[PDB]
Protein chains: 4
Amino acid sequence: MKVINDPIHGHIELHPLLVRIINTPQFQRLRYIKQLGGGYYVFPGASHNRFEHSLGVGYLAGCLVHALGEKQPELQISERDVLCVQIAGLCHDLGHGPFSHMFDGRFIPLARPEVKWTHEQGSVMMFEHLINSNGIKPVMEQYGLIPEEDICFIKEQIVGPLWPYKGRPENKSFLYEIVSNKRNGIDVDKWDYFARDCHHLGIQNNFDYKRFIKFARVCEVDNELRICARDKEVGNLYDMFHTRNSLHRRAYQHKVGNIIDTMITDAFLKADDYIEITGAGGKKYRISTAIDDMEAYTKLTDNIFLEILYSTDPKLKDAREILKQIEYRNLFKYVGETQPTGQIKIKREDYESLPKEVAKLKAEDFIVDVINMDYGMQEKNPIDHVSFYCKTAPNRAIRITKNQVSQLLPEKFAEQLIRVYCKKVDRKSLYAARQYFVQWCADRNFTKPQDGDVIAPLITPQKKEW
Amino acid sequence: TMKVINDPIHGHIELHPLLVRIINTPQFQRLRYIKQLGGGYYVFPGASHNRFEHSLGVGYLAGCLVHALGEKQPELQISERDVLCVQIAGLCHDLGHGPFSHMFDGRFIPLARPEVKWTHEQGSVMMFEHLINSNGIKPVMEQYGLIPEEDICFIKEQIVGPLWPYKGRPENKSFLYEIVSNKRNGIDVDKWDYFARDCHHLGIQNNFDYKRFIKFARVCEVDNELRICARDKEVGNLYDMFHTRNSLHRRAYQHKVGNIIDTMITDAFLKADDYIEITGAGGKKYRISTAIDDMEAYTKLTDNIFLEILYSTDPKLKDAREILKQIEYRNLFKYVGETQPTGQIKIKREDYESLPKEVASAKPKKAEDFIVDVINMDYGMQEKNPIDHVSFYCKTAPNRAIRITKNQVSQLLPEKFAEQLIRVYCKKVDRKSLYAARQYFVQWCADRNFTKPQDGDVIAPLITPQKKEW
Amino acid sequence: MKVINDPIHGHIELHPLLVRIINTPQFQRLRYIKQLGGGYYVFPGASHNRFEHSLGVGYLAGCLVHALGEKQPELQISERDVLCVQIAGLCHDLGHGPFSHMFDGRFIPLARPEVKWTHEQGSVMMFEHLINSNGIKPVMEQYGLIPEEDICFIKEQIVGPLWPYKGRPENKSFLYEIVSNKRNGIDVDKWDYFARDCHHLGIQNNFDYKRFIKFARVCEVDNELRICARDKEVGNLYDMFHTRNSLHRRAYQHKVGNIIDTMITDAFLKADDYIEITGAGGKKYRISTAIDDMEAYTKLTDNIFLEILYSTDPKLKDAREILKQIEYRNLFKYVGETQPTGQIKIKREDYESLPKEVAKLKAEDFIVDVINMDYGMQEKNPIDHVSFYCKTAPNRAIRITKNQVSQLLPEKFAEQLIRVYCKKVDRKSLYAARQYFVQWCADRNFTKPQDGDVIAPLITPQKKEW
Amino acid sequence: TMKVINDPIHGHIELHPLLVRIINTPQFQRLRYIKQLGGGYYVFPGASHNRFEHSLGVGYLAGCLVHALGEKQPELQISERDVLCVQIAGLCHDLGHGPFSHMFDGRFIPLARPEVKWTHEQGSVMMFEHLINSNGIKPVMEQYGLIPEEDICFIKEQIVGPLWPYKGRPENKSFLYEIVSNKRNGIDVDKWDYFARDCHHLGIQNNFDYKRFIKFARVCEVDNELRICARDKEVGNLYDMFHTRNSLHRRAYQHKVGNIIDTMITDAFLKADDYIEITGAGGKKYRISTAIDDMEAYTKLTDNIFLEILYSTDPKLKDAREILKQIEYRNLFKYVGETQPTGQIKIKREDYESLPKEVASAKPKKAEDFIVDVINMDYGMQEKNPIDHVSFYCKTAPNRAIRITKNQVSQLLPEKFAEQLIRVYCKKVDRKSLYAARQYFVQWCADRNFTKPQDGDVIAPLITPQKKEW
Ligand SMILES: O=c1[nH]c(=O)c2ncn([C@@H]3O[C@H](COP(=O)(O)OP(=O)(O)OP(=O)(O)O)[C@@H](O)[C@H]3O)c2[nH]1
Ligand SMILES: Nc1ncnc2c1ncn2[C@H]1C[C@H](O)[C@@H](COP(=O)(O)OP(=O)(O)OP(=O)(O)O)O1
Ligand SMILES: Nc1ncnc2c1ncn2[C@H]1C[C@H](O)[C@@H](COP(=O)(O)OP(=O)(O)OP(=O)(O)O)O1
Ligand SMILES: Nc1ncnc2c1ncn2[C@H]1C[C@H](O)[C@@H](COP(=O)(O)OP(=O)(O)OP(=O)(O)O)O1
Ligand SMILES: Nc1ncnc2c1ncn2[C@H]1C[C@H](O)[C@@H](COP(=O)(O)OP(=O)(O)OP(=O)(O)O)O1
Ligand SMILES: [Fe+3]
Ligand SMILES: [Fe+3]
Ligand SMILES: [Fe+3]
Ligand SMILES: [Fe+3]
Ligand SMILES: [Mg+2]
Ligand SMILES: [Mg+2]
Ligand SMILES: [Mg+2]
Ligand SMILES: [Mg+2]
Ligand SMILES: [Mg+2]
Ligand SMILES: [Mg+2]
Ligand SMILES: [Mg+2]
Ligand SMILES: [Mg+2]
Ligand SMILES: [Mn+2]
Ligand SMILES: [Mn+2]
Ligand SMILES: [Mn+2]
Ligand SMILES: [Mn+2]
């Protein structure tokens, strides 16, 4: 065993196989990618990287699976099974690009609309590259793993499929619930990031993962074995999803963290055609195509920000000038927030068209960022997809609907938030943006912006509805 | 000279020598012997803390905020006279909590003396006059530029409210009445202290940042009266604070077992009340329930009385002592389940007494035996949203205050701001008994069209098919 | 199992037998005795009681013994053995009197010189009373304990003996090292109180118990099986004993905490002849004799402070008047601190005589408190009684002397601290005390008091040596 | 207007708009890309923090203390001019740390350019002039009542020392030179920030309370110069701080493996140094080691350069890239053991280079292969006790300062205040090799009459009987 001191979880023992996986270029890459990306430029505590998140997630994947094992030997959880879950935990974020979510969430979508690609599809490919380029496949056999079976089981824990599961049977289904839970989103990923992000952000966590594990249990639920919580834990589960939403409001969708993410993303776009990254057999790739070669994607990290800022080639004057505007803190100015009304959703189809709606300023000048906020399952209540159990009858699982819990829980479980920033920064400009934007809200029958009477005194009498 | 003290929540805090004089008196040191969460200690073993240390934090934070407004806004004319008076209100605001704090004013006195209406604050004010008077403080206030006729009023009114309705300070210094206990919307430093401190000791983490709130607080004209205001951006965090609070009540302050221990103690006190003399003003003897009428005698009434009873041997207390032993041994009245009203049924305080009778009545296939505890849960203002009573302000226009309705914030905020929780416990404890209670109770829920109890299918297999509606 | 949320250790599972032991008058008594006693009147965070200390100690006793078990199955640690250690942990402080250490350390010694008695001799008798008065002896058999053997083993874990051990063999000796370690004082008692006292005091702990357990191991050391630490942990062990000493300086021997302890102790003495406590078969006992009947000692708790203060019988005017002087904060005034020199120890024989030496003020007026400060083993280095082990040879234990560690470790491992307080409080009085006291130091060739030139300007030129 | 920022160590901290102007420059934002503990991150995975956030805390604490003295003692004449200058020194005091902070000024530059003497502070001062000059700050200082001729000196001198030896402020404002970097005894707010922050991120708890120290600090005449002083009672806590520090160096800052990673990087840089151009003032190209001579070019030199190398493909860097890959794969040079000199043998900085040769020489029954790292460990002032250079004061006489020698404190304090630690690593890694290293090294210790290595009987069974003295 090998012990390592993570400040969130303490000293954690790593099995020598997990150490072999860790000490590879593919994994040590996560030392150079920030967890909250743009957040560092707002919360100066948030220097943490995906490397240390990736270790906690592995650690907690083990905690929970040993715990179920101990509490319930009848499950036949093997040391083979425990290792596989730990490995999924470790490798589950292997595929995050530069600035984590900025890459898969803003950059790739703008830079290559033609693909569907997510840090997880990346986490799985990077995992194959890791295994293959570092002779791990042998070492797994060495500790009683069976690669044909287990690499599948690991790949499927991360992403989902590829009864839909080649890796383990319906009798070991609860193992697919640990690292990334499609049934309801209650995963140890969240547990680690809540604790860790709060630690570094300087916000306190309200959610006790240790307690949840104490009360977990595996029960039959429709000829599949799911994980279950004590009946009394249900309150705490609604709170976790609140905590999460609360983290996004305060930190992960901070109005300025987001505009920094956006400014970097634009600089990358300005640089993308002109930056070659060396891959498999010397083939040159661009920042946006590098996700198609894991040799080259290994090299793509937060470094590239500085590669750009510290550059001197004039075909990058474009992108370098943006990034200097961050160093000097000329950000694009925020104009305001608003929300749709009644039953108006906003198609991902239409995001690109929204500045045009907002326009004398040109719409090239506006940015409009549309943020979906849910409890993980779009419109659905994820607690409606959790199985609970009583002290009296510890194997008889049950359902608990919202109305057996409280009336102070939310009526809707998902909303949209629209935020307008302006790229022209002066007071003449920014006033204009503020009048356009407030009339836009009134035109679309969106909400009066919080600041709306103050920034737009002559426009909020336009709407009786305000 | 100043005096430093190390509170583990707020750190080293400087006490003005007047505040030290107030502290070092029998009336205040009394708070060392009263637990903040009372019955909570017998469920959350971390919760040894007493009102003494809460009372210091609240004073400390009362000062923090009032110095802060002062600094940020000199135009407010906040004097060292004013700052002291707020600090003193903070310190003395819980002076009147009885044994086990809330159990006393919330369960005991109501059952033991229906004839009075009385609350730890009415007590905090009387105990404050006693303190001032019995310890020659009145001189010492003049000594630091306080004016007792004016300022003892101002202090008394910060604690309770009145007695423009305020003799103590004008409409131009109204924001000072918002610090220690906020009637406008409940956003007070009392909460801030207890959140931090109760979490510390309970072993829950706090999600609410008081330090941040103070940084963005500011005083603005709102209807020709000067109120405190928050930045527009803080509004999210305020909805969260009231959630945090409600969350604390669910987890800890209304814990099903903490509550039944509170109730068992309260019954033991009732059993002992007729038979325990407490010596007051001029040797007059008072009972536990009448001691609230004499602050000399109420000074002596503390958590001690639990042990005075348990360790006694007088047989007129076999009654109460036997209850309290049943806590030591952990024969509690057994919890049966929880349920909630439906549609828009509230439950009149009129009808609480009648509820066990109802439970005995149910006919699935005595009421002296049942207890039924009705717990009202809100965001402080019964049915109202307290954020709808907060004034915010923009970065652009820092004096122009504004309102922010729920709809400008989120759709994931609560639809209702107050609910009821009904809990049935049974005083007969065995397996034959407790099964019965579980059948009665579940048919009762079905009869009243209340919610299926979460555990309802498991404890009452043959009765939750009675309701199609479940 | 039964879970309970201690804020120091988290949610901890209690075996149903341990719950039965806990839910008794003898144990719930610890809810009404403060851990740091007089400390509460200086550190207002320090409301904590021995009840919750007593649970942590049990919890940690289990942690460590499960851990050795897991790491080393060859030890034959049984569930019988684990329970017994947990029970010792739980019951090890059962015998603390009112204000914990004030009782066994100041009161009983002054009030009954004729006995030798310590909270542990009490912890063992109170344990027999608990077992006997609550039908536990049956319930132990029920979970495979063997009372004749195991109550001995428990009693011996707490106190020591009664190869000197009837409870377990030389092959299970490492179990006697967990709750109270005579070999070197490295016990989980310390671990719990460091963490807990710091939590409540508002001082931070510097010592990581979790890490120590990760590196513990059992090795042969002279045909007895001792617990051993990794070689690298040795630094951290010297630090723990420092942390401890550091806690005593700041908090446990605070000049004012101590004088409050002393004032209470005097009030008790004033009240002792006149307070009857009801024991076995109605026999009446005094506060000082109550340690001779566990029925009556069950009733003796911090309550007695208030029983006195709130009393009205005039044969207690004496003691009640003292306790009011604490409420009002008329403490006896502190005069100063000093230390012996060369090789002058101060016999416990001579403590009573010291005020006489200090004396116009009478010596009835002075108090002189002599505090011994060590690393647990009087003059000895306790690390010189710890066995370590290398990564290379995990069973070959070894010794590590101070000079293989550092030159910044202490030259001596024990010292004395003498503190003079005066019971007459005014400025005329207290000046006098300050001149007496400083001449006293010069007469005994003790150290110049830190404040000595300032409080005694005309006396510190008396000594050339200063 | 003020600007608030949430540092997780100190909370929400208000930044004066001048400080914000200084912060939002290439020279300062550079500190976002330099890790505080450098190689430490590859052992303590929590230690992602950078000098940027340390640099903010140090500024924050520089202000705390100087406002505090001001409040407590108006007679000192501390102006808003003075407070700003100290805050700015705090902010800019680490501006000159190179890549991996201490690895750069402590290992790299010394090996790479013997010809210069240079330290992150000489760099912090030059980078400060560059910042001021390249970003029109000089105007903005006049704007808030600073006087650049005087104040840029005062700032430069707070950071480094001189250039009564101080042009920036008189002997009557000498206590201001004690805040950010204390030559008198090392008791600075730099330490306070790094203790709290490094512990936070390392996963160690701090034992040292800076908040308390500030509460009891006070300025007194000491030899017709005004120094800072501590209460008499604080002295215990000061010995503990210097212990805490030494304790941090043992556990973390000199961790046997963190150090060898620092060394491996340093060798990779050396391998790359001749072959990497960094563009400075007027297009002039500079090497990693010469970049410290041009602040335009040194602005660009950050931790980036590690990855610039690792991700490169130019074959003149096969050298350095191959080393850095050996870190990614965790082929470190293997650690062999630790030992210490004996009696009163120091080890001249003269002789460090010669030590591998000695280890190859030992004849138990090549030196290009060994590395030998000599680590000096003190309480900041080589052989001196820094408490012997602190002025204390009594409650009775708050202006009369005094000395407190070790003997008035304890006998459990350290006999010596500085020691040496010698560590041998071997660059050849296999079992045949590493055994050999372990025999050479243990005979070496016995030859020099150094201490038996703790692991010495186990790694060298046939050699620790060579010494009777063990
Ligand atoms: O007045 C108090 N009432 C309390 O309820 C109290 N609880 C804790 N403390 C702390 O105890 C220290 C020493 O006590 P204290 O200062 O009264 O004794 P002392 O020997 O220092 O005498 P002096 O400083 O008054 O001359 C003080 O600095 C306080 O922080 C209290 N002080
Ligand atoms: N005293 C300490 N307290 C807390 N954490 C520590 C301490 N010393 C080291 N660590 C951290 C750094 C690492 O993340 C982890 C393991 O460090 P360490 O015990 O130094 O292992 P190592 O691999 O260097 O030892 P070994 O010689 O056993 O291989 O713990
Ligand atoms: N070393 C310490 N670290 C943290 N808190 C401490 C320490 N020592 C004492 N305290 C706490 C306990 C009290 O609540 C508060 C005051 O203690 P202390 O400074 O010793 O006051 P005191 O009244 O004894 O000093 P004085 O000599 O001023 O009378 O700080
Ligand atoms: N939500 C919570 N978060 C943290 N601690 C909690 C929470 N709820 C309760 N606790 C504490 C109080 C107790 O010390 C311990 C156990 O409480 P709880 O789960 O309420 O057990 P219980 O015995 O009342 O449940 P059961 O019905 O299973 O018997 O945990
Ligand atoms: N809800 C929160 N809780 C704690 N810290 C927060 C929260 N929101 C933001 N922060 C942190 C991040 C920053 O470091 C600092 C400032 O954030 P914020 O108040 O949102 O500044 P801002 O510059 O966006 O406001 P403004 O509208 O004044 O420009 O506080
Ligand atoms: Fe993740
Ligand atoms: Fe209160
Ligand atoms: Fe103990
Ligand atoms: Fe620094
Ligand atoms: Mg190792
Ligand atoms: Mg997920
Ligand atoms: Mg004092
Ligand atoms: Mg209130
Ligand atoms: Mg229970
Ligand atoms: Mg011990
Ligand atoms: Mg801003
Ligand atoms: Mg320094
Ligand atoms: Mn992921
Ligand atoms: Mn109140
Ligand atoms: Mn003990
Ligand atoms: Mn520096």
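Here Swiss-Prot sets the residue numbers for chain D, with the shown residues being 114-276, 285-486, 494-598 in order.
The deposited model was determined using X-ray crystallography, 3.2 Å.
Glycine is no exception: its Cβ is also placed from the backbone N, Cα and C atoms.
Here is what Swiss-Prot records for this protein:
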{"type": "BINDING", "residues": "D:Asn119, D:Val156, D:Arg333, D:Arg352, D:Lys354, D:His376, D:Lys377, D:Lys523", "note": "dTTP 2 binding site"}
{"type": "BINDING", "residues": "D:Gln149, D:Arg164, D:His210, D:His215, D:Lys312, D:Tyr315, D:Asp319, D:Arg366, D:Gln375", "note": "dCTP 1 binding site"}
{"type": "BINDING", "residues": "D:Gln149, D:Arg164, D:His210, D:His215, D:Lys312, D:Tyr315, D:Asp319, D:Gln375", "note": "dTTP 1 binding site"}
{"type": "BINDING", "residues": "D:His167, D:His206, D:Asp207, D:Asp311", "note": "Mn(2+) binding site"}
{"type": "MUTAGEN", "residues": "D:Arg143 to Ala", "note": "Abolished ability to restrict infection by viruses"}
{"type": "MUTAGEN", "residues": "D:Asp207 to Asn or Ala", "note": "Loss of dNTPase activity"}
{"type": "MUTAGEN", "residues": "D:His215 to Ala", "note": "Abolished dNTPase activity without affecting homotetramerization"}
{"type": "MUTAGEN", "residues": "D:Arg226 to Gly", "note": "Loss of function in defense response to virus"}
{"type": "MUTAGEN", "residues": "D:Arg366 to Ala", "note": "Abolishes dNTPase activity; when associated with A-312 and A-315"}
{"type": "MUTAGEN", "residues": "D:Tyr374 to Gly", "note": "Abolishes dNTPase activity; when associated with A-370"}
{"type": "MUTAGEN", "residues": "D:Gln375 to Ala", "note": "Abolished dNTPase activity without affecting homotetramerization"}
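Known features from Swiss-Prot, placed on the structure.
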residue	record	Cβ neighbours (10 Å)
D:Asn119	dTTP 2 binding site	22
D:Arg143	mutagenesis position	22
D:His167	Mn(2+) binding site	24
D:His206	Mn(2+) binding site	28
D:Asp207	mutagenesis position	25
D:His210	dCTP 1 binding site	28
D:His215	mutagenesis position	18
D:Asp319	dCTP 1 binding site	23
D:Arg366	mutagenesis position	19
D:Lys523	dTTP 2 binding site	12
Assigned conformation of D:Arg226 (mutagenesis position) - DSSP reduced to three states: coil
Spatial neighbours of D:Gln149 (dCTP 1 binding site), counting only the recorded positions D:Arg143, D:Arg164, D:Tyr315 and Cα distances within 10 Å: D:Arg164, D:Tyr315
Neighbours of D:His167, D:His206, D:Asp207, D:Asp311 excl. site residues, C-beta within 8 Å of centre, Mn(2+): D:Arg164, D:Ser168, D:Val171, D:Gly203, D:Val301, D:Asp314, D:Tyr315
Candidates from D:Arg143, D:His206, D:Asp207, D:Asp311, D:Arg333, D:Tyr374 close to chain B, where recorded positions are judged by Cβ under 8 Å: D:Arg333
Cα-Cα span in Å, D:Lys486 to D:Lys494, with 7 residues unmodelled: 17
Within reach of chain A, those binding-site residues of D:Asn119, D:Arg164, D:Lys312, D:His376, CB-CB under 8 Å: D:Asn119
Listed recorded positions D:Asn119, D:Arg143, D:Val156, D:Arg164, D:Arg366, filtered to Cα within 10 Å of D:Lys312 (dCTP 1 binding site): D:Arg366
C-alpha separation across unresolved stretch of 8 residues from D:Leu276 through D:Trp285, Å: 12
Neighbourhood of D:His376 (dTTP 2 binding site) by C-beta distance under 8 A, where only residues 6 or more apart in the same chain count: D:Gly153, D:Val156, D:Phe157
Inter-residue C-alpha distance, D:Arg143 (mutagenesis position) and D:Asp311 (Mn(2+) binding site) (nearest angstrom): 19
Secondary-structure category, per DSSP, in which D:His206 (Mn(2+) binding site) falls: coil
Contacting binding-site residues, sequence order - D:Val156, D:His210, D:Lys312, D:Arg333 vs ligand 2, Cβ under 6 Å: D:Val156
Recorded positions close to ligand 21 - of D:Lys312, D:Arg352, D:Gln375, D:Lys523, only those whose C-beta is under 6 Å away: none
Among D:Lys312, D:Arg352, D:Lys354, the one of these binding-site residues whose Cβ has the fewest neighbouring Cβ atoms within 10 Å: D:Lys354
Inter-residue C-alpha distance, D:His167 (Mn(2+) binding site) and D:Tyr315 (dTTP 1 binding site) (nearest angstrom): 7
Whole-number Å value for how far D:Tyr315 (dTTP 1 binding site) lies from D:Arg366 (mutagenesis position) (Cα to Cα): 10
Pairwise Cα distance for D:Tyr374 (mutagenesis position)/D:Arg164 (dTTP 1 binding site) [Å, integer]: 15
